[PDB]
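A.B. asks: After the structure tokens below, expect a handful of questions from me.
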There are 2 protein chains.
Amino acid sequence: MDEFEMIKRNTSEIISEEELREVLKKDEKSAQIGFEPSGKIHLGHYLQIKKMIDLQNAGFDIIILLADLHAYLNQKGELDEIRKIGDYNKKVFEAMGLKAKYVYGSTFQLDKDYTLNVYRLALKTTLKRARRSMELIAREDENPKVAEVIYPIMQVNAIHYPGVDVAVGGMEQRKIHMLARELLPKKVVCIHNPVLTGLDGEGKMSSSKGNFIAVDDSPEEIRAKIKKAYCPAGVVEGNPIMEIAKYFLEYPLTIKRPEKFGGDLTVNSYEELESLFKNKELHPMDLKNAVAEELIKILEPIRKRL
Amino acid sequence: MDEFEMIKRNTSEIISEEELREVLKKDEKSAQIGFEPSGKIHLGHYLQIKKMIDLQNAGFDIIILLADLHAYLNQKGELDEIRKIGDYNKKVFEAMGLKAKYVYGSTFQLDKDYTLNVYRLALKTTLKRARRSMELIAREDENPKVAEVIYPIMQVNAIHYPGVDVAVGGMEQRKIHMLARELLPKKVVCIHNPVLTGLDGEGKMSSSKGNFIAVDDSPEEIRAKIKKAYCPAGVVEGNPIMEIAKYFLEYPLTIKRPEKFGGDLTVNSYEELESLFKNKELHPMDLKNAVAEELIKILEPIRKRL
Ligand SMILES: [K+]
């Protein structure tokens, strides 16, 4: 209960909890998040779309900004082709239960007045504050190009443009997001989501790699990908399987196993589960077994309506 | 005649003379130079609106580009405001005897397509290669802004846009130009010009703060300005007066002179005068005089034509 808490839940931070308190009181409020069209939609996207839904059920008008432009320039399909990848992402998000408005930056991000403000913003954005923004995202070409410093003021003006009250994004975007706070006349509330550690235990669950779990993958694809997944003893920090637990599973969870090698349990909460894994009583295999079967029932409704 | 040698005249360099030649062969050849609307139009502009004329006389269809947008951005005027300023310059350049095509950057540099290529280009411009470009133009900025490194590519696509065969301009522009040459399908021929020094020897005569002889200056003002001008005997390098001698006076000119101070002289080459001034024969005073009077005769045609 408490719209505040529901939005707050599982977030990594809310730039000004105070400002959100106020936004909520408004009878008309908007929140926007951006997604570049992805071939496969993984738990990483789902984690966030899930958060968008939160704001959805709280009076917020959701806007899912589709970054097809970046794909255009960055040598990838043609816009028409991208539209097709992106309109699939819509079918998925709708599957997740996201009643939002979808836009393609490729319809406003080049228009006259937009470019103008962008340039305008460029006058008040230090080469440094900009670079450090993009620092969180990717590592930084051998020899960096001008486009890299432009990206952040592009994303900035994309928050300004709609005039929304809230911006959602993973923690990679806090720098850019903070630039927006300091540069736009309208300070926007930012809700950042934790990043999701890939299966092999490296970076994010980027589909630009192969350590992800698609919201559509078959019950087999899941069981497989999980049994391989990185998941040490006692260690919870960095543990992919443990995140999947903290952010997607419903409780009270009841994990099984022969009273010979353990004993069936019932972790009414996650902290509860975490503490076990820390105390060692819950072997990595039992966890995977539990998460797998569970994760499967959860992502089930989505695969279905697809 | 050899128009190549005509144009070659008073040019700090012609990036690819051979290419220039290949150009002169064509029937349809065009070139453009760029100017930011200015209140006072001093000899600075003159040195080049002249060269521009040489190329129009070789056949090159002239194109002037009043970068009213840059001017806008730098919190100067308000487009339509600036507009009238540039349109005044248009008149001054016309009162200088230049047939040409006049265009405002604000009318294209903000178009989807144009902006689109700026970004494509942004992926091809290293952060430094971009910075080292502006450095020759206007020093550096304590806390550089993305605007700085965006301008160069903003100028590159400015050569591309019309598809000019040659890009005229000052030497501060050399490094910007190379870029346009290294990043565009064709390799425009760049005829860079000397950079006229201010009457105090501190730099370029800048309409933007001080030292300069504005074309419409009255004989009397010209005399008062040329007199105060830094011009040390024997010193030719740096001396603005001498530059004015070199780039504007027709030879042979008869430097009027006190019978008892050496007596009237008649130089048939700038080299004589140089030789003279260097050897301390032509004292600065007699020099400043022969020059001021001579300028007043050349500018009058333009001055009164207004
Ligand atoms: K509360």
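Recorded method for this deposit: X-ray crystallography, 3.0 Å.
In case you wondered, yes, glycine gets a Cβ from its N, Cα and C as well.
Pasting the feature list from Swiss-Prot:
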- B:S207: ATP binding site (BINDING)
- B:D286 to R: Decreases the rate of aminoacylation with wild-type tRNA and increases aminoacylation with amber suppressor tRNA 8-fold. Decreases affinity for wild-type tRNA and increases affinity for amber suppressor tRNA (MUTAGEN)
- B:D286 to A: Decreases the rate of aminoacylation more than 10-fold, without effect on tyrosyl adenylate synthesis (MUTAGEN)
- B:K288 to A: Decreases the rate of aminoacylation more than 200-fold, without effect on tyrosyl adenylate synthesis (MUTAGEN)
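Where in this structure would I find these features, and how exposed are they?
C.D. replies: According to DSSP, B:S207 (ATP binding site) is assigned to coil rather than to any helix or strand. Here B:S207 (ATP binding site) comes close to B:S38, B:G39, B:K40, B:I41, B:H42, B:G44, B:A214: these same-chain residues lie at least six apart in sequence, with C-beta atoms under 8 angstroms from its C-beta.
B:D286 (mutagenesis position) falls within a helical segment according to DSSP. Long-range Cβ neighbours of B:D286 (mutagenesis position) (same chain, at least 6 residues apart, Cβ-Cβ under 8 Å): B:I255, B:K256, B:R257, B:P258, B:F261, B:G262.
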A.B. asks: By a simple count, how many Cβ atoms lie within 10 Å of the Cβ of B:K288 (mutagenesis position), its own Cβ left out?
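C.D. replies: Result for B:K288 (mutagenesis position): 18 neighbouring Cβ atoms inside 10 Å.
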